[PDB]
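Participant: Provided herewith is a single structure, encoded as structure tokens, for subsequent inquiry.
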Amino acid sequence: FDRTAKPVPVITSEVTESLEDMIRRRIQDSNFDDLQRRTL
Amino acid sequence: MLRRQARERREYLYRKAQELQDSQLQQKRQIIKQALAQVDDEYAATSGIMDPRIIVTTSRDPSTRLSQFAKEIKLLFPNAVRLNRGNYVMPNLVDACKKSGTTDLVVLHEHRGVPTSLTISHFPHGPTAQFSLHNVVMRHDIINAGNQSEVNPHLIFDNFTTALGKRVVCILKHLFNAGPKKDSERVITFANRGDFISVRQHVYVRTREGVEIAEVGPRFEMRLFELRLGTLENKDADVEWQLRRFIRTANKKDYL
Amino acid sequence: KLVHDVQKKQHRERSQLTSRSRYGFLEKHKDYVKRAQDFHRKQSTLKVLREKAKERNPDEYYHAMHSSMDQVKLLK
Amino acid sequence: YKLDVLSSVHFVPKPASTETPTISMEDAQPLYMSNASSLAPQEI
Amino acid sequence: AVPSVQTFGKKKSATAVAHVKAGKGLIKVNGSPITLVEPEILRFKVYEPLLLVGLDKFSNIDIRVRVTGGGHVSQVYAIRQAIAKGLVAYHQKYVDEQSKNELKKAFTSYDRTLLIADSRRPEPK
Amino acid sequence: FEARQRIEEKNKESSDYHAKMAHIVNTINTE
Amino acid sequence: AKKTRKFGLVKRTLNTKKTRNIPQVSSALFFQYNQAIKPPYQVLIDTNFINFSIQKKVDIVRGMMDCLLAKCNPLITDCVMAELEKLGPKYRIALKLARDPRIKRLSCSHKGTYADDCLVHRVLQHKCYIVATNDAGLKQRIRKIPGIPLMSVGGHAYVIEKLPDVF
Amino acid sequence: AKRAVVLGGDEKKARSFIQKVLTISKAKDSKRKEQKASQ
RNA sequence: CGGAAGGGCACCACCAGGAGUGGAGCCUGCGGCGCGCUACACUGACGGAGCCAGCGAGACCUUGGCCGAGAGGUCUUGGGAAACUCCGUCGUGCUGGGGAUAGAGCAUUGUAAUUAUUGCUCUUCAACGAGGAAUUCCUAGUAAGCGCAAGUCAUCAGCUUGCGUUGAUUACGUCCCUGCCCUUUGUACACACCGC
Ligand SMILES: [Zn+2]
């Protein structure tokens, strides 16, 4: 049969390795979004 | 003062309508912007000027597991205070928070000890986002591992694309603290993978060669399902975005 | 343009289960959309009234604020 | 001036009206305080 | 007409409407005399303003109180608030303001929440 | 788990069909 | 009426809401037929029609007989005659042409010299004339008027449009 | 409420008649209006 | 790369307390871990009597009349909760707290397999005798107690979410400990203070 909504994704080792590798890339680049202080 | 709140919510409705019309006008003018060759309104008035303060509060007569989770969210955020609602009505609650002067509210709901809902409200007649949070794992659930470092944290946002993603990243960004240090130690990550955003705390040191992170904090996937214009007292304010479940493309549509 | 009439045939709608005729008149989509339109109208007017009562502004001064059974009926 | 006339509650007058040796009537110092004495020892 | 004056007492969710007029000197609550209030221990908590100020003023004054809302303790506190507000309002209106001020001083030197409501609004830390 | 796998399979086949029809109509318009 | 008050009232508007004279049809008209047009015809002449007839060398009476195969009485109003006279010296030939013992003139009672309005009102009131022209605005107005034959000048002789019995 | 009046015979049945005629005319008017709305 | 000094914060600290979890029974999310509920009685149990709310408005609920101990059924009408307060019985005995289990009976619901379920009556009276190692949360209309309503696209139906009722003991100081953070160029502008 058919379903009606997105199934909640189970966390596995592969996706958490991909995610920590993404964070590794972000930190190594030191390019990440922050709320920088307003000037003037 | 009630007349003040009524007048200000009416002006806020008009300002949001004007911003919608001007954003459609900007989408029209973008085609010209590629021929020759920014934050929200409330978070613009208080973008980096004042630092925010949040009140994280339980639902009502909460269990010990929910209270532990509320304490965990309080430790995740900086400038948070934990609040135990017992016999506070919702109008008096948001009235006391407005009167005290509080940037935002985070109220939690659970099911038999398992947290499942989290609603955030910006307080000067700001928007309320209702998330459903599913896959909760707490520090209390893991182990005695020490304590959160509580330093002003860095932020990371992955795969936020549409205007809804911009709204959400602006809301969460201004829940966090403004102007962190360069060598700030803990970084909060907000990953987006098909409408199921996931948050993690991570400390990192730069090695002799690269970076090495340790995962700490809570661990849970949340997913937005409402964004109301007024504060959460109303339950009659206009809806800016509403998750549609019984539509045909419900299991295929992303950011909806 | 190019269509047989048997292609244009007709399709009848079947009725409620005869074993379940206590609950009557199995409702189809036309009845559903009528019911939904009426309920939407009621919800709209109720939201309007709740908004007005939220913005009563209690200083309004309007000048109008200065104001046997058959035998009983006949006598009254 | 016109806007304060309209929106104020109490009486407000017209502000003002718009060579030779001139006298300044209002003096922003007690008139026997020398300028060096008004200057702080840190700023000199 | 007859000189009358209406006041309101408000505990947590107990409203107490109090009509005060000149009369024989009777104090009636919900159609019953004041000597038959409900919890039988807070009867003196509701006699408090009468015995504070004396009984001659109430001998001159008629009083009818009706009460809605709130539990037992909340209702008793609303009754005593409505009685004190009604008595000092009638004294402010139809007899001397010096006796109004004497009554206000006596009541607010005993317990200020006789007169003015104690709305226990929240606060964060 | 079966719901997850079935949703994935349906999305894959729909993407393949859409690519195939885009290619067919492209060949029609250019040939 | 402020702009925010206007927006609020519009939002509340959306939420809340969610003698005479009828001129008789002439007794001459089966649905579009105009059965009161039988020969000999009566044809209302216009200025542009006269000038284009001069340009294409067709005679009025005889070229009109060649068109309709019946005798036609052309009629000129005072508005049309005045438009000819005001056009004046370059159209002297058109004036001497329209001044003729067979062109039966018919008077009018109008304040002005708008031949288009004179002819449109004539045709609205009677529906026994056929109109002769070459002008596009008058053509469009009379084509919207139901049951009235239009006769333009074009090509080598006249053309007739809304008559059933063209032949 | 209305005015309680006492009626004898012909006037009572005549008021019954005029109620009947009003109801007939309301029904026909509503049906004609509905037909015009469909058109 | 490391240390020192000065300073702030924290029911992840100290200090003073409260209330739980872990013991029994039931329920329920995780695969042994965890969350709720009821008990272990005298600040009580039981019997009479008194009575006070709020949130809520998409063959149904019903006022009233009847009979039946009850459960219930029958005939008619339109589209006000508990804890609590008073009087009284019991009195320290796993006793009358407790109601698991079992038996019998009476009625309702679907239906037809002598099917399943619900509610009531009588009898039977188990564990539980204040819960180790440990562990969690909390500073005012807060902790805790008590019920009522609604299910208004996610989550929930021996549950979630609102709502009213009753309403406290103890800190409100200190960086002493356990941590976390900030600074070690006043930079800024008077008086004062400090001065690698
Ligand atoms: Zn004319």
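Quick note: numbers on chain B are straight from Swiss-Prot, i.e. 1-37, 72-290, in order.
From the backbone N, Cα and C atoms, a Cβ is placed for every residue, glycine too.
Dumping what Swiss-Prot says about this protein:
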| type | residues | note |
| --- | --- | --- |
| DOMAIN | B:86-267 | domain 'Brix' |
| MUTAGEN | B:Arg119 to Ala | No effect on RNA binding |
| MUTAGEN | B:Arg201 to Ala | No effect on RNA binding |
| MUTAGEN | B:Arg220 to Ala | Loss of RNA binding |
| MUTAGEN | B:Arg253 to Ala | Loss of RNA binding |
Participant: Taking only the mutagenesis positions B:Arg119, B:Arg201, B:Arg220, which one has a CA atom nearest to the CA atom of B:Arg253 (mutagenesis position)?
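Facilitator: Nearest in space to B:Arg253 (mutagenesis position), counting only the mutagenesis positions, is B:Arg220.
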Participant: To the nearest Å, how far is the Cα of B:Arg119 (mutagenesis position) from the Cα of B:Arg220 (mutagenesis position)?
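Facilitator: Spelling it out, the Cα of B:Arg119 (mutagenesis position) and the Cα of B:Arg220 (mutagenesis position) are 30 Å apart.
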Participant: Within 10 angstroms of the C-beta of B:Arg220 (mutagenesis position), what count of other C-beta atoms is obtained when all protein chains are considered?
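Facilitator: 20, counting other Cβ atoms within 10 Å of B:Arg220 (mutagenesis position).
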Participant: Could you round the CA separation between B:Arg220 (mutagenesis position) and B:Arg201 (mutagenesis position) to a whole angstrom and send it over?
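Facilitator: Just about 24 Å between their Cα atoms.
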Participant: For B:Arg253 (mutagenesis position), what is the secondary structure state per DSSP, taken as helix, strand or coil?
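Facilitator: For B:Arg253 (mutagenesis position) - judged by DSSP and reduced to three states - the answer is strand.
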Participant: Quick check: in three-state DSSP terms, what is B:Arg220 (mutagenesis position)?
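Facilitator: Going by the DSSP assignment, B:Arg220 (mutagenesis position) falls within a strand, counted as strand.
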Participant: Mind giving me a neighbour count for B:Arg253 (mutagenesis position)? Other Cβ atoms within 10 Å of its Cβ, every protein chain shown.
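Facilitator: Step by step: centre on the Cβ of B:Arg253 (mutagenesis position), count other Cβ atoms within 10 Å, giving 19.
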Participant: Can you tell me how many other Cβ atoms are located within 10 Å of the Cβ belonging to B:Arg201 (mutagenesis position)?
Facilitator: 18
Participant: Determine the Cβ neighbour count for B:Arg119 (mutagenesis position): the number of other Cβ atoms within 10 Å of its Cβ.
Facilitator: 18
